[PDB]
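Visitor: Next up is a structure, given as structure tokens.
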Amino acid sequence: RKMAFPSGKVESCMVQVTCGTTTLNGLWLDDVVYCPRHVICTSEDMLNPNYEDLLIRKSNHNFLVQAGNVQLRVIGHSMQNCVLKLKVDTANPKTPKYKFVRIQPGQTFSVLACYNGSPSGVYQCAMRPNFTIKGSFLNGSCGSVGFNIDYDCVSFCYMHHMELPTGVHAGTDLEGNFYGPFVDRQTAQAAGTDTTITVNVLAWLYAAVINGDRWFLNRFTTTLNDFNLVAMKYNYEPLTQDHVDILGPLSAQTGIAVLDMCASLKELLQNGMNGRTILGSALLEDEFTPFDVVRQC
Amino acid sequence: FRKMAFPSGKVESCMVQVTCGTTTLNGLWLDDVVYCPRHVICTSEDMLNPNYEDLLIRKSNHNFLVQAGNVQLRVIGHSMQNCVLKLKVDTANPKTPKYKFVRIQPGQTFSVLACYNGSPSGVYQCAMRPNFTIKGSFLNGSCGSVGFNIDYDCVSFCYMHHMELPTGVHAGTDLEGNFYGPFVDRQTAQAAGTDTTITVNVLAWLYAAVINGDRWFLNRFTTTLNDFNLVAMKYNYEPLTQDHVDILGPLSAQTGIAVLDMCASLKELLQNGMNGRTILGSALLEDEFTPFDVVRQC
Ligand SMILES: CC(C)(C)[C@H](NC(=O)C(F)(F)F)C(=O)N1C[C@H]2[C@@H]([C@H]1C(=O)N[C@H](C=N)C[C@@H]1CCNC1=O)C2(C)C
Ligand SMILES: CC(C)(C)[C@H](NC(=O)C(F)(F)F)C(=O)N1C[C@H]2[C@@H]([C@H]1C(=O)N[C@H](C=N)C[C@@H]1CCNC1=O)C2(C)C
């Protein structure tokens, strides 16, 4: 099953940021608050914003940053790509060890969905190959963040900005650079056709073998190039050299070579499951990374 | 539409490690009491057939090692309440949330904070099954992990983890130490009663699918409550009560689909199957979202 990281370290970093009547969420680390830059927009502004000109008309005293109902005075502001950095007069005493990372398609993370600076729920998400996430976000959720935790260190990888017409979600890394070709303007935008995350399907097949569900293992192997060309005919992502390497631990644990598992997946694509299940599922799951498999055990 | 858990921070601040002899598991530290599964006092041999009152009288306060992070909490008293041990410690938890202990009913959902050696590992959503098991994700050392819900800064603790059945589902207690289901904290093979599907939750999920634009399973037919329940019981679904119909009111109002209309859609799903189609990306009918869960997320 999907498991989110414990969210407590991130909960103590969530604040609300208001400009005029626009309120969204921000992330308070040390004495800086990070939030989506469209907080400075009026509803009419969002249709066609000039962020450089809009930010010129703003001063520190136009920004209301609150931890709960407690105001944190803003003493400086700057724009970095599509995020606003608000320097505040108080360093967050609950700042965790952290870093900012830009993730690849296929990688998973936990989202802490927040409204008015108040955490509401937590769930695991994957970055799709088309650079959207299949999230759960309502009005006011912008500035909610996605993250991973590794031994006391929080790696922030996503800040939420928008919802696309197909119901999927788009946002930035914590340096304000969008994942994908999207822009923070209220104008017609559309996600590209998506694909299946091959490396994660392979990880999930390894998990099935580890648990004794191994009927789909076949007696063939393939080359990575041959597999990549066939996979694309089924709307599956091609594998990178990095994908092969992150499957190494699971390949070692099961004694099933990566390219043997690739050949087994190829048969599943060309012939289906013939009514059978894998880990109880009739569908091939693609939002568990090799790291998620290892973490779950 | 995602299986969303409550933010776990308020509970993380309460998790500690409890050790007795060479048995280690998790405890929940609230004010000056640590609550944990009583089988922490058992050796490996004791667990095969424990007499807990006899085992407990032979322990002293100093046999219990409680660690909150790196700091040990001195145990100054102890008692047993059913299958839960209560350790009085000389230090009150400074981050004790507003909380209550509640016993939940089958079909209700809660968040689990899975912990190992007193340290939180992951958070996920579970339902209490009609047969009083839970389909959790728990490994060695997970005992004393808790399940909870949060309502406006108040934590309602409903579950503490004790054991895994041979089928791979899980059994535990409320925070008064009473098991959900006909199980006991003895290491011996135990089966649960045959499980059933949580009908009111399946209906809430079908409403979530319609809210999200997935309508292929709807039909023009309708049914009475009794005729729906006849088919539901035939397929090992729980009866739908009038209370359930009322609880679904907000979702019927939002979608403009009468509850008994949605029942007729579910009846055909049960009799015809999904024909290789999916609902909200699932090939099976999902029954671990309550109506409240759907309302909160949507
Ligand atoms: C769907 C909405 C049509 C209204 C619009 N979308 C498109 O214009 C697109 F279709 F082009 F994407 C859109 O998201 N926004 C319009 C305006 C901001 C953003 C926005 O309101 N963000 C919300 C943050 N609080 C989170 C949203 C709320 C609903 N669910 C979410 O996740 C910006 C791009 C500057
Ligand atoms: C599966 C195990 C066969 C070993 C046994 N099960 C049965 O004896 C049953 F069949 F009766 F359930 C069982 O769980 N235990 C044996 C012994 C305690 C409990 C136990 O080890 N609890 C663990 C807490 N740290 C959590 C477990 C570990 C694996 N996954 C879990 O969730 C007690 C009942 C006293």
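Throughout, chain A uses Swiss-Prot numbering, with the displayed residues spanning 3267-3563 in order.
The header says X-ray crystallography, 1.6 Å.
Every residue, even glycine, has its Cβ placed from backbone N, Cα and C.
Swiss-Prot lists these features:
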ACT_SITE  A:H3304  active site, for 3CL-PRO activity
ACT_SITE  A:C3408  active site, for 3CL-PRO activity
VARIANT   A:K3353 to R  In strain: Beta/B.1.351
VARIANT   A:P3395 to H  In strain: Omicron/BA.1, Omicron/BA.2, Omicron/BA.2.12.1, Omicron/BA.2.75, Omicron/BA.4, Omicron/BA.5, Omicron/BQ.1.1, Omicron/XBB.1.5, Omicron/EG.5.1
VARIANT   A:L3468 to V  In strain: Zeta/P.2
Visitor: So, in DSSP terms, is A:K3353 (variant position) helix, strand, or coil?
Guide: strand
Visitor: Of the recorded positions A:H3304, A:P3395, A:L3468, which one has its Cα closest to the Cα of A:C3408 (active site, for 3CL-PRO activity)?
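Guide: The answer is A:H3304.
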Visitor: Cα distance, A:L3468 (variant position) to A:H3304 (active site, for 3CL-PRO activity), nearest Å?
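Guide: One finds 39 Å between the Cα atoms of these residues.
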Visitor: For each of the recorded positions (A:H3304, A:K3353), count the other CB atoms lying within 10 A of its CB, then report the residue with the highest count.
Guide: A:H3304
Visitor: Go through the variant positions A:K3353, A:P3395, A:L3468 and pull out the ones with a Cβ less than 6 angstroms from some atom of ligand 1.
Guide: none
Visitor: Tell me, by DSSP, whether A:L3468 (variant position) is helix, strand or coil?
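Guide: Helix, per DSSP.
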Visitor: Counting other CB atoms within 10 A of each CB, which of the variant positions A:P3395, A:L3468 comes out lowest?
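Guide: Looking at the variant positions A:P3395, A:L3468, the Cβ with the fewest others within 10 Å is that of A:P3395.
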Visitor: If you draw a 10 Å sphere around the Cβ of A:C3408 (active site, for 3CL-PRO activity), how many other Cβ atoms fall inside it, taking every protein chain shown into account?
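Guide: Within a 10 Å radius of the Cβ of A:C3408 (active site, for 3CL-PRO activity) lie 25 other Cβ atoms.
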Visitor: Do me a favour and check the Cα-Cα span between A:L3468 (variant position) and A:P3395 (variant position); whole Å is fine.
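Guide: It is 16 Å, counting Cα to Cα.
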Visitor: Expressed to the nearest Å, what is the distance separating A:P3395 (variant position) and A:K3353 (variant position) at their Cα atoms?
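Guide: One finds 34 Å between the Cα atoms of these residues.
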Visitor: Determine, from DSSP, whether A:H3304 (active site, for 3CL-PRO activity) sits in helix, strand or coil.
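Guide: In three-state terms, A:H3304 (active site, for 3CL-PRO activity) counts as helix.
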